[PDB]
Every structure is written in C-alpha cells, then in structure tokens.
Protein chains: 2
Amino acid sequence: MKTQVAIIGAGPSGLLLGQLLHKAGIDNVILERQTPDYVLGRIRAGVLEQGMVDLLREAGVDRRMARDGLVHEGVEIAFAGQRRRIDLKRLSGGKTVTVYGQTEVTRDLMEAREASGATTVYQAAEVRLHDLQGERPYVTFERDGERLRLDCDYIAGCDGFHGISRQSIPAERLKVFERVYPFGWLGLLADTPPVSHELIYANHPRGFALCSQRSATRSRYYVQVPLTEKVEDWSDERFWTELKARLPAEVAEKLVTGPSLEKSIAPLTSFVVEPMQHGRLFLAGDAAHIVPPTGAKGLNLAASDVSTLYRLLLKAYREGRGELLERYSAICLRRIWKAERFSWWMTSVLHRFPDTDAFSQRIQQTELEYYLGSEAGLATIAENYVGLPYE
Amino acid sequence: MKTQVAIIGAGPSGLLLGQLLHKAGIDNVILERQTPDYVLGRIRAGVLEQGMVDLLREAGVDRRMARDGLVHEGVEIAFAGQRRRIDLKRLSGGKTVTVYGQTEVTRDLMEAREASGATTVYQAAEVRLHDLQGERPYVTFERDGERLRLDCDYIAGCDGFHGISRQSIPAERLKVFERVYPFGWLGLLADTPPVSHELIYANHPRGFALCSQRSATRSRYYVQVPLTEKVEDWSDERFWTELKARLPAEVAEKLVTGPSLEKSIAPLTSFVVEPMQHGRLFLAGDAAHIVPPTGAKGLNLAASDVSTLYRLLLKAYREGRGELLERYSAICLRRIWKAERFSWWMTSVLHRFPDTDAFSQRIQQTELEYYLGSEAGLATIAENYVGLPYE
Ligand SMILES: Cc1cc2nc3c(=O)[nH]c(=O)nc-3n(C[C@H](O)[C@H](O)[C@H](O)COP(=O)(O)OP(=O)(O)OC[C@H]3O[C@@H](n4cnc5c(N)ncnc54)[C@H](O)[C@@H]3O)c2cc1C
Ligand SMILES: Cc1cc2nc3c(=O)[nH]c(=O)nc-3n(C[C@H](O)[C@H](O)[C@H](O)COP(=O)(O)OP(=O)(O)OC[C@H]3O[C@@H](n4cnc5c(N)ncnc54)[C@H](O)[C@@H]3O)c2cc1C
C-alpha cells in the first residue's frame, strides 16, 4: 500500500495531525499498536490552551467541546493557610483555558476520522521504519500474522514516550536532556461534583494536592506520593483522608467524596530530544518531549508541534516548498523549552522535595509569596499558564 | 558612662542609625573595634536603591551624593551572544538606582558624625554585652588597656557578619538559614573610565563577569572564580585577559585597562537569622543577614533595617510606645526574605555552577530567554532591582 504521510500512533497527536491533513487533501495512514478501547481508557489531560481549542475548530472537531467544555478564567494556589486566585483572563490580556478531558478529545477525533473514511490500522504490530534518509521511506508492520509494507513520502512519529520512532533515529544524532523527579502523582477519578468551580493547586507540608474536574458531576483529584508507592496500597478511603489533610479546612469540608472510577500513579519527569527530526521522519508530542503534569503542557505542546508540522507539510505539498521542513525542529524547540521551564518552575514551587534544607524551604515559600503577591509576578504565571503564542 | 542607645559597629549601618537618632535628639554611642582608616579601606557596595538615597537625605548627609552619584535608569544582561537592556525606569514605574561607593557613603557619614560631636569610640577592644533581658543592659570594652562600662537602654548590633552581637544571643533562641555557593567574585578597582554608561552582568561559559563603576574615571570589575583561588595568582594582566574573554566582542574592544588600585576575592553566601532581636538587643545589617552581591541588596537591606529600627525607637522615646519594638523582626524579615529570594535567583541564572547536567544548563539559559523577552518577566526583574517598597 502507499500513502503520502504515514502516522505512527493514534493518540491525540496522530489523530489531530491526521484530521488536519485529511481536510487539506493530503492522504495519510495511521498505524496504532493497541485497540481503540485501550486508547480510550487513558484518562490523562484535563486542561487545554486556547491554541489547542482553536486547532480543534480548524480541524472541524469542536462541536461537543463547545457544548461540554468548561472555560476557566482563573485558577487557585493554596499555600501556608492562604488561597490565592490568579485571574488568568485579566492578567494574560483576555485569554482563558478550557477544561475538557483527553478521553473526550480522543473520542471526538476518532469519530471524525471514522466518518471521513481515512485509513486507520489498529493492532498494527511490530512497526518498523525504513530508509529514513532516502527519497522513498517505508513502514513495515504485521496485521493478523502477515507482514505488510506501507510506502510513503514522510513519517510522523506520534507514538508517545515508548514509541518506535525516536528509537529509529541513530542515537549519536540525538541529544537528550532529562530530569527525573523523586515523586509521582496518585490520581483518582470520581463521579462526584468538584469541590470548586476552578482548579486548586495546593502546596502543603504533607505534599502536593490538586483539585480538578471533568464536568459538573465528575472530578479528578491528585496527591503527590513517593515513587515507592503501589496503587493497591491506596484504598479510596485512604485517598480521601489524605486529600482532606492537604487542603484548607473550608475546602475540605465542602468536599463530596465517592468511589473511584479510576486510580493510577504517574511518575514525574522532564524529557527533551534535539533535534526532533531525521531525514523524512518528524517526531511530535510525547515521542519528542515529556513535561511534568504540574503546568498542564503535555497535550498542549503536542498540539503546537502538530500545528507546525501540518502547516509545513501543506507548503511542501500544496506549494512545492519542501525546504521549509528543515525548520521544524527549530520552531518547535523554542516553544518546548519555554513550556518545560514553566512546568519545571511550577513543579519546584508546589511539591515537597525530600532532603530539602531550611534555606531551600524558605526560598520555596518566598517564591510563592512574591509571585502571588506582585502584579508582575502574577502576570508571568498567567501568560505561561494560558499558553505562550504559537510561532 | 551612660547613653540611651549603644551602637556596636561603625560601618554604614551603625553610622546611619547613629546619625538619624542623633538628629531626632536620641543620644547614642558608637563602639568600633577597628580604626577609621581600616573601615574606609573596604571597597564593597556600588549600587544604592532609592529608599537608601532618601534615607541619606533624611539624615542630612546627601550633599556629596547628589553631586557625585550617578543615577542609572537601566542595566544590561549579556548571555549567549546577546545583550539585553532592562529599562528599570520604565518597567518599575519611574524608579532608578544610584551608583555611589560604599567608601564614599561611609566617609560622608563619618564626617557628619565628627561634626555633630556625637560620641564614637574607635579601637574599642573586647566588646561584651551584658544583661540583655534586663531593664538596664550594659556594654563593657577596653580602651588603652582599661576596661570601661557603658550603661544604656538598648543595644543595636551593627557589627557585621563576624560581630559579637549575634554571638551574644543564646544559640537555642536563633534559627539560622544558610547557603554557601561554590564560587567567589574576584574584584578589581581601576582608575580607568568604565566600559559602559550602565552596568553589564554577563553570563558566559567561562563563568560570570560584571562591569561596574564608581565615577566617570573609576571602574570596578568582577569575574567569578573557584573558592580555591588565591588573589596573588591573579596579576592585573591575567584579570584583564580573563575579563575580556567573558564579555561580548564589541564591549571587550572598547575596554580601557589599567593597573589595579584594589583586588580581592569575596566568597558568595546567603545567611538569615530569625528572629533578629533578643531582649534589648536588636541586630541590623550584615549582623543579621548576608546576601550574595549579585542582586546589590546587602547595604540596601541594612538601610531598611536601620530605617525600621530608628522609627520604632522614635516612638519608644518620643511617644513612650516601647511595645512597638517587639515588631522589629517581623517587619524586617518580610523584606529580607524577598531580597534574599531575588539575590538567589540572580545568582543562579548568571553564574556557572560546577557539575551541572545538560537539563539544568538548558533551563538556566531558558530562564534568561524568557525573563528578558517578556514584559511581565522584565518587570519582575526591574521592580526587585530598584527595590521593593519599605514597610
Ligand atoms: C496524569 C497526567 C496528567 C496530564 N495532564 C495534562 C493536562 O491537563 N494538560 C496537558 O496539556 N497535558 C497533560 N498531560 C499530558 C498529555 O496526556 C500527553 O502529553 C498526551 O497524551 C500526548 O499525546 P501523544 O499523542 O503525543 O501520545 P500518547 O497519548 O502516548 O499516544 C501515543 C500513541 O502511540 C501508540 N504507539 C506506541 N508505540 C507504537 C508503536 N510502536 N506502533 C504504533 N503505535 C504505537 C500508543 O499506543 C498511543 O496510542 C497529562 C499527562 C498525565 C500522565
Ligand atoms: C564584593 C561586594 C559587593 C557588594 N556590593 C553591594 C552593592 O552594590 N549594593 C549593596 O546594597 N550591597 C553590596 N554589598 C554589601 C554591603 O557591602 C554590606 O551589606 C554592608 O557593608 C553591610 O553594612 P554593615 O554596617 O551592616 O556591616 P559592615 O560593613 O561589615 O560593618 C560592621 C562594622 O562593625 C565592626 N565590628 C565588628 N566586630 C565588632 C566588635 N566586636 N566590636 C565593635 N565593632 C565591631 C566592624 O569592624 C565593621 O566596621 C556588597 C558586598 C560585597 C562584599
């Protein structure tokens, strides 16, 4: 079989890229290792930037989002017995963020792709990339025991952190920057109304806690935990008790608890690879970088990578300007490093780090007091949170 | 002998406090371990905040400063082959900083004190504090072999980092926060015109460099060096060569070099003690806290401590409101921690740290790119640099 753009991965990056290209008349095939069900089971993201919201509209998949998404104008940070609200809207110059589950976005894209008739191969096993530096690269995979070959012009590696694409680039061509945090986030999804109409990030002596939501009757909560913890050691009962201990009293008493629909631990890490391309292979999303969830940037960076790749591919196909593709990495990395810096900052001021001396603890506390008390300080948080401009 | 306020230390803190109190009619005695000459030999500070400038006027010692000081409206940061100017004036809402040597400020204060006839005892050896928690504390010292006693109501410890005052407070009453940096600043004072009309802080792969000044014909330069260095290993020739290697080409070629009037190494440290008082003893300046020189806050924090102590002492004596003195520490510490956080931030983004991984190096570079490229980011630097409001 042959196509123009082969896409490895049917997570949000691959689906979004596939939809945008399909609409512009550029044929693409998506190869996914898992089943549609497995992909739909991943909870993940809840916060979307306006740029991503606009990209969904451009891809014509925003109906359900416009109806069901919750536009947030502010966010709250609680520390040392204080609760400070950051008016994102006022401080960023009118921008806001939208709360809409990653599961929902993925479902919308999958339904749109299914309807268009564009090619998608689930359970595509043993994907291998070939002749990346040639003019005719190809992808081989197994479907029901038989090895098939897919010829194409370009390959978009949208296969996440553990994908085959980043592994297909000669190791000596890549420079990796990585940082592993000494903690993870234990998350719990409950069919209960959220404790607040806005998100609450809490810095507490026992560790970080976050009150988020999915809708008016579905909440998502997180608590920082050591990497040595096992989810089976955390009953719903223990989670609720611990969550309450980390929140302000007035917030903790209005908390409606309930059984969990989902519970899991996500370890925190930062990861960046430079460059993000090799010959005809271009990496996008988690395949090229990981950000700790504290700043809500992961999916949102996947969106800007895809927006950039789609626009460069359009010029290559429609305008015959293939030279512009060499610029992909430089353009993406500028935004990636700034989002990484913000996600790192947020993580360092909201979490409890093991083996922290007295000086560092005081500085951490003073960072919050200063940034949340100064108009200039609040503005740096707000502009980064709503998301920096796309290039 | 008897006095109202005994002041330990004739550095800028003690002299400034002594002058303000004398003018308000509150008698004070200053005890200094060294000679006037030794004190005058310390180069130190070059940058003053507006609050300190205003306090000098209030103390009636601003003539020479108003004539000789240089008002700066901006400052420059050079990194990765770029030179970025921070318009302090525009970004802070009209505030600026004044460049006037600490040696000059000290000389002005010493001449003013000498003229007023207020008591100052130089070469006051073996100073000891007594009955701090009593209603009648006293100070003993030796002058020309004979031990004298000085009775007083209050004692102001303005004796710097190695003073006797902080050592006179029961160790279990104090909580110390400290951080030692793995480098020092090798400074050089030259009788040459400065390379720029504004300061240049430079982050370079070889390490930090700073281009400062004292007047139109006297410059002060610094380069970051390991703590294992000896000033005798650094000839003027080696210093100039190294300085040039760390500055942008265009700046390095306009550099007028010359023999040094003074050369010394200052190690970098952060130090805070809580509280800053014990009974009738109140600590001010370096006796209570040390900030790395990167943010130019040391002398400037000494000024706000003194301004607060003077105003509280005025109410105690003039208005009989002695209870207000219990508030000294809380008021000072709020400003101290914010200046410490800024001095720490400045130090971490401008210096080369040993054993820094690739991720940290990129984040350091991105911090500069973001803060110097965003209006909100530039404003946080500017408002902190000109100095946060006095309480
Ligand atoms: C707890 C948590 C909270 C988060 N919160 C937020 C938030 O609020 N906002 C935000 O912006 N981000 C958030 N993120 C991040 C966001 O979820 C991710 O960045 C996003 O999933 C990345 O999308 P992707 O398509 O690049 O990769 P993925 O979602 O990992 O999808 C990659 C796909 O490729 C498939 N694949 C893998 N290997 C192969 C192969 N060899 N062959 C073929 N197919 C393969 C995989 O099965 C998968 O379907 C959060 C993440 C977590 C863990
Ligand atoms: C390289 C460098 C650059 C700097 N640059 C700046 C700048 O640009 N701007 C800024 O704000 N700050 C700067 N600082 C800091 C500033 O110099 C100090 O914070 C300031 O000297 C503190 O004043 P002080 O009076 O509290 O203490 P000091 O200046 O140390 O004076 C204390 C006095 O007490 C005396 N004393 C000591 N022990 C006793 C005793 N036992 N009995 C009696 N007398 C005693 C000492 O001899 C001394 O005279 C810089 C510092 C350095 C090292």
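Backbone N, Cα and C define each Cβ position, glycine as well.
Look at Swiss-Prot and you will find B:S13, B:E32, B:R42, B:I43, B:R44, B:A45, B:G46, B:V47, B:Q102, B:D286, B:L299, B:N300 tagged as FAD binding site, backed by experimental evidence. The annotation substrate binding site is assigned in Swiss-Prot to B:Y201, B:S212, B:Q213, B:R214, B:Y222, B:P293. One mutagenesis experiment named in Swiss-Prot is B:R33 to S, and its note says Slight decrease of affinity for p-OHB and strong decrease of affinity for NADPH. Listed in Swiss-Prot as a mutagenesis experiment, B:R33 to K is described as follows: Slight decrease of affinity for p-OHB and NADPH. Under the heading of mutagenesis, Swiss-Prot lists B:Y38 to E and annotates it as follows: Slight decrease of affinity for p-OHB and strong decrease of affinity for NADPH. Under mutagenesis, Swiss-Prot gives B:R42 to S with this note: 3-fold and 10-fold decrease of affinity for p-OHB and NADPH, respectively. The turnover rate of p-hydroxybenzoate hydroxylase results from impaired binding of NADPH. Hardly disturbs the binding of FAD. According to Swiss-Prot, the mutagenesis experiment B:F161 to G carries the following note: Decrease of affinity for NADPH. In Swiss-Prot, a published mutagenesis experiment is listed as B:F161 to A, annotated Decrease of affinity for NADPH. Swiss-Prot lists B:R166 to E among its mutagenesis entries, and the accompanying note reads: Loses the ability to bind NADPH and FAD. Under mutagenesis, Swiss-Prot gives B:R166 to S with this note: Loses the ability to bind NADPH. According to Swiss-Prot, the experimentally introduced change B:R214 to K is described as follows: Strong decrease of affinity for NADPH and 4-fold decrease of affinity for p-OHB are observed.
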Whole-number Å value for how far B:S212 (substrate binding site) lies from B:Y38 (mutagenesis position) (Cα to Cα): 23
Alpha-carbon distance [B:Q213 (substrate binding site); B:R166 (mutagenesis position)] in Å: 33
Cα distance (Å, whole number) from B:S13 (FAD binding site) to B:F161 (mutagenesis position): 12
Between B:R42 (mutagenesis position) and B:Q102 (FAD binding site): CA-CA distance (Å): 8
Most Cβ neighbours inside 10 Å, all chains, among the binding-site residues B:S13, B:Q102, B:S212, B:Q213: B:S13
Those recorded positions in B:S13, B:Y38, B:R44, B:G46, B:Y201, B:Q213 whose CB falls under 6 A of ligand 2, listed in sequence order: B:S13, B:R44, B:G46
B:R42 (mutagenesis position) and B:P293 (substrate binding site), Cα-Cα, nearest whole angstrom: 15
Cβ-Cβ neighbours of B:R33 (mutagenesis position) (radius 10 Å): 22
Recorded FAD binding residues, B:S13, B:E32, B:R42, B:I43, B:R44, B:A45, B:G46, B:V47, B:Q102, B:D286, B:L299, B:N300 - maximal Cα separation rounded to whole Å: 25
Residues B:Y201, B:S212, B:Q213, B:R214, B:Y222, B:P293 binding substrate per the record - widest CA separation, whole Å: 16
Recorded positions listed as B:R42, B:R44, B:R166, B:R214, least Cβ neighbours within 10 Å: B:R42
For B:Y201 (substrate binding site), nearby residues of its own chain (Cβ under 8 Å, 6 or more apart in sequence): B:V75, B:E76, B:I77, B:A78, B:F208, B:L210, B:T294, B:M346, B:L350
Under 8 Å by Cβ from B:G46 (FAD binding site), same chain, sequence gap 6 or more: B:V99, B:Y100, B:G101, B:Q102, B:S212, B:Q213, B:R214, B:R220, B:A296
Top Cα neighbour of B:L299 (FAD binding site) in the set of recorded positions B:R33, B:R42, B:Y222: B:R42
